[PDB]
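Q: Could you have a look at this structure, given as structure tokens, before my questions?
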Amino acid sequence: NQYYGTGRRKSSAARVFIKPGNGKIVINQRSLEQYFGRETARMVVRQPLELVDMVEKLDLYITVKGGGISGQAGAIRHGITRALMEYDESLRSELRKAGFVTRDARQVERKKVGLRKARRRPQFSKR
Amino acid sequence: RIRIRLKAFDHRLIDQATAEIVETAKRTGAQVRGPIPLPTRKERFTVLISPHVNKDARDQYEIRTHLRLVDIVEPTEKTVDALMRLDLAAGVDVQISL
Amino acid sequence: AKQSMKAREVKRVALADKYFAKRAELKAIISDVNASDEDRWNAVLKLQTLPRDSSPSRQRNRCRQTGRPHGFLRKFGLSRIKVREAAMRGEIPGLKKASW
Amino acid sequence: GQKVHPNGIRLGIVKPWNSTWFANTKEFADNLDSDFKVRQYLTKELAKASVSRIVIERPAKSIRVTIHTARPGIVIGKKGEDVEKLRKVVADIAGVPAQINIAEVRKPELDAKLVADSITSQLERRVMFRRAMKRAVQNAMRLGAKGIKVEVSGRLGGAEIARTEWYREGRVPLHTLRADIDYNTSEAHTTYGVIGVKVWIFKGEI
Amino acid sequence: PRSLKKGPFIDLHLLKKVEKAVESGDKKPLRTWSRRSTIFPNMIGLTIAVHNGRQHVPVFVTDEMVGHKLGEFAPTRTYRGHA
Amino acid sequence: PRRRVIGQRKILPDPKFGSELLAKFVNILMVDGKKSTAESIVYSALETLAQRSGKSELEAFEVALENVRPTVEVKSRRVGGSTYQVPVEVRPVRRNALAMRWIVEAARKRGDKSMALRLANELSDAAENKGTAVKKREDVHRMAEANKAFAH
RNA sequence: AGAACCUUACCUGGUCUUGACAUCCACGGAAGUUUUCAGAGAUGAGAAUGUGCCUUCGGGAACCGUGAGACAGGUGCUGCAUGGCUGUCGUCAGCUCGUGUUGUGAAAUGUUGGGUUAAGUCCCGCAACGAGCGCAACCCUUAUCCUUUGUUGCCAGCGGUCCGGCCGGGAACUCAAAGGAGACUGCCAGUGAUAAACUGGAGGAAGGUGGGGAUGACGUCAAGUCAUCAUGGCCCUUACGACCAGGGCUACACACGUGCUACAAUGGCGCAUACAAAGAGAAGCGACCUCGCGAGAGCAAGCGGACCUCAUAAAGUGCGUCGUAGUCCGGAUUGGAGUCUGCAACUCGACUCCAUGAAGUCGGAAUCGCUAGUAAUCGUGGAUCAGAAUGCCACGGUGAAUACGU
Ligand SMILES: [Mg+2]
Ligand SMILES: [Mg+2]
Ligand SMILES: [Mg+2]
Ligand SMILES: [Mg+2]
Ligand SMILES: [Mg+2]
Ligand SMILES: [Mg+2]
Ligand SMILES: [Mg+2]
Ligand SMILES: [Mg+2]
Ligand SMILES: [Mg+2]
Ligand SMILES: [Mg+2]
Ligand SMILES: [Mg+2]
Ligand SMILES: [Mg+2]
Ligand SMILES: [Mg+2]
Ligand SMILES: [Mg+2]
Ligand SMILES: [Mg+2]
Ligand SMILES: [Mg+2]
Ligand SMILES: [Mg+2]
Ligand SMILES: [Mg+2]
Ligand SMILES: [Mg+2]
Ligand SMILES: [Mg+2]
Ligand SMILES: [Mg+2]
Ligand SMILES: [Mg+2]
Ligand SMILES: [Mg+2]
Ligand SMILES: [Mg+2]
Ligand SMILES: [Mg+2]
């Protein structure tokens, strides 16, 4: 049966399904290479399944929403790691030791009154 | 079939209103769908707090509006008549459409 | 502000809503593309006849209590000072200090 | 430095609003204008009735006004001959039918507005401010108040230079949000100018 | 500027005065406060004293002036130089 | 700082070489937060240099790296109006940082047609001690050599 | 938080005197609707019309004109006569009181001493024993999971397809909004004065204040505000009050502050194609279709909104060109032709098209901001508003270098 996972990163949310298969990867009804023209995004997506070495032994069905490119790739990481946990529990310490399981909570800070940006101040003169 | 939309600045009051409406509708015999919570609206204001100059000293205020939807299916002629006569609490805006 | 300014605002509102319909009809005549340029000339000459205070653009938003012509907010009808004063006493329903 | 309004910071926590109606953008300014006129009028007539707060509510195309007073008998009149005339004038002002309710304030020495008004009246009648401030603090504390602070500032005693003086007893933790604080102010027009009075009263934690 | 479909702009009282002057010979110069009014070919040969804020500057309309407005020929600022 | 609380932040490896040091180089070369441009530029230059050399990108980059990195620097120390120039050692991580920074800054100042060509030419020159980066390293070494009388 | 007229408080000219804005008395009285002449308008004069509405037929009076004064009016002066409100030291860790004791006394102790903390935070000892305002906690938002409800929101497993979650359907999932759990130095090891605490490790989404906001003690600067408002005293009353038109606040040998756009190849230009968040909408937002190169014009659905409109995100990616030149960089100034708002774009609005093509090749002495989703860079929305942002207030994309130390 399909094993489920959910990932979130920045402003992006992704949902992942994993089943036995011959290595197919589908994202938003498109191939892996079609969706992400950037190579870093590709290695980002493929890191978890390569650490445990079941690349061609599984089939992945993924959709994403919101954010940009790297945020969507990070959400995909989080979802695939959670689905792999739900498919096998003996791997938990291995992926925790690689930092894949921690959810990245870094957001963007709000603008504040009196400042040009979150932290940049206007130019100050003594006289 | 009836749509009912409730608006309020406070959620406790509107929750009590929705509870009494749905219980009244269900005691008549019709069936209900809901309540469904629609997105809350936030309106923000920023003002200067000094009578003269001092640009960087300001206050910021917020108004929240809560909104929920209830659907009545298989209505009885007694159901609607009991629905108007409910006399919902003041401070809750009620819209009923068929 | 001065009482004269408030009197002027009241008079401007009166003239505007008294002449609204006639201004609308003359402006509609002028704005039309299928017409006679002689009729357009007559309508232009007639539009100038009305008192200037009947234009809605001649009115300035002001605080309902003090008459301050700067810092208005359309939602409440008050300037910043009076909005803060009333809002701090709980006289404006649903309004409170924000933080996010 | 300056301090935040004690009432404003607790509206979502312990203190309730004085107006409890809903409206869209097209009605909002008119509703506040009518409320302002109604409150100003009821303040004008009922000065010698010791009214603390006027709560205005708008059920549907109508209005309901509840006044809190320490002398309900003088407000009511003779078998209600005054409530009806006040109701009719409010209906005239607001443009809708009205209904008026009277709420009695037990122990009127525990309400900040009443104490402020009393101190203002005493200052108008040429009473030494220390005398009145000490009486206010003693009267409030004898009735079980957990704390009270009373501040008077201005051109005290007709001096050439103004100053500020205050007295305090008990606990008045203004930085604690959940605490119950009643804060209110008043102004006195003496022969030399204005004198401002502020009162904080601390009642309970939750 | 002024949209083509609306034509030019002229003041009714000024137009009346101009016509009454032209039909009755070249009379005295015409005082006016209207500076937003464009110049018509009927105005040629006339002398119009336009207000500038404090006084009335005489303008003698020629065939070259048709199309512009009267206020273009009555400066409102006085400046000689610095130092 | 006065507190001494910070630690160290994690860096990702480069896309198609599996190396952290190249990722640091790309970060040093990046401007305005446009990482893709910097990584494409460095990849093109490394490919061109590997073609014109024949060894690889990795050890060619390394060989250029030993020829620019420093071994001892100076620090100022005010005494009575003037300053001591005291010589101190450099940690290896700082050695790598200074080498890369000097390399990039020297390469940015050239008259070629593209930044990739500039970087490739400069780094090939530095692989055998001919560029401005090695001149800066020699100057630092000489200045640190002069003032060793204060090296406690 | 937005000066063409108005705003307007200033200038010139033309006009008023119980008065532009309230109360008191006497008299002729509907309220309003079209009108004409003179005038820049203020205003003056004139022409028809409804002349009522509860009403003891006495009228009371929504509200128009005249006559006097008691008065109205003042953005006139004094923030060094004042209230209220705000800036700053400074989100710095401080500031006091009752009783007792010490000193002739101003005063002192407590609040000092050893450790420790972000902290007058905590533990121990102590002629002090207790208490208050401050610190911390209670409040909002973000990061993990749980339960309830499924429309306008969702589509894992099934049936049909015009390939449109489009339809039938499902309540698993994203999501929405109410209610809960969770993080507490809780556990393990070592140091420590068995204390407070400090260094490390396990589990976990998160570890020692997890991140951000709100919250500003006693007071200082006779700090700012009589022009938001309120107010003592002084001052003017055919004028320092009032109405109207036109002008000015937009000037221009010069000096400074805060910004935007550049001086290019990590780029300019052309063609094709991906991925957001937050917000507003009825004298309003405005699709589709037609015309125009363009700003726009005509007709006209839908929406008081998870439904409709605003409204294709940009940097990015692939292909081609330009090949270091004051240039296919830069877009100031100037000429011609228009659009829209508005009674009215001369002084003095924004925008479109054609033509023109200035200084500028990285900036002297000096000087500013920033410790992470930060700096840097790229787009989007809102208030004010008939029209008029490079400013202000908010929202997301990409995403660094360095901190040995005092
Ligand atoms: Mg909305
Ligand atoms: Mg006034
Ligand atoms: Mg305006
Ligand atoms: Mg003006
Ligand atoms: Mg003051
Ligand atoms: Mg003694
Ligand atoms: Mg102390
Ligand atoms: Mg002491
Ligand atoms: Mg001591
Ligand atoms: Mg100590
Ligand atoms: Mg303490
Ligand atoms: Mg705190
Ligand atoms: Mg751990
Ligand atoms: Mg740990
Ligand atoms: Mg001063
Ligand atoms: Mg002062
Ligand atoms: Mg001053
Ligand atoms: Mg002044
Ligand atoms: Mg004027
Ligand atoms: Mg100015
Ligand atoms: Mg160009
Ligand atoms: Mg060049
Ligand atoms: Mg051009
Ligand atoms: Mg810091
Ligand atoms: Mg941003």
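Chain F residue numbers are taken from Swiss-Prot; in order, the displayed residues are 2-153.
The header says electron microscopy, 2.7 Å.
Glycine is no exception: its Cβ is also placed from the backbone N, Cα and C atoms.
In case it's useful when we look at the structure, here is the feature table from Swiss-Prot:
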MUTAGEN   F:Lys36 to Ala or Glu  Defective in ribosome assembly
MUTAGEN   F:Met116 to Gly  Significantly decreases affinity for its own mRNA
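Mind mapping these onto the model and telling me what they sit next to?
A: Annotation for F:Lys36 (mutagenesis position): spatial neighbours F:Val27, F:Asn28, criterion Cβ-Cβ under 8 Å with sequence separation of six or more. In the three-state DSSP reading, F:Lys36 (mutagenesis position) counts as helix.
Listed in sequence order, F:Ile42, F:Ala108, F:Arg109 are the same-chain residues at least 6 apart in sequence whose CB falls under 8 Å from the CB of F:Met116 (mutagenesis position). DSSP assigns F:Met116 (mutagenesis position) to a helical segment in the three-state reduction.
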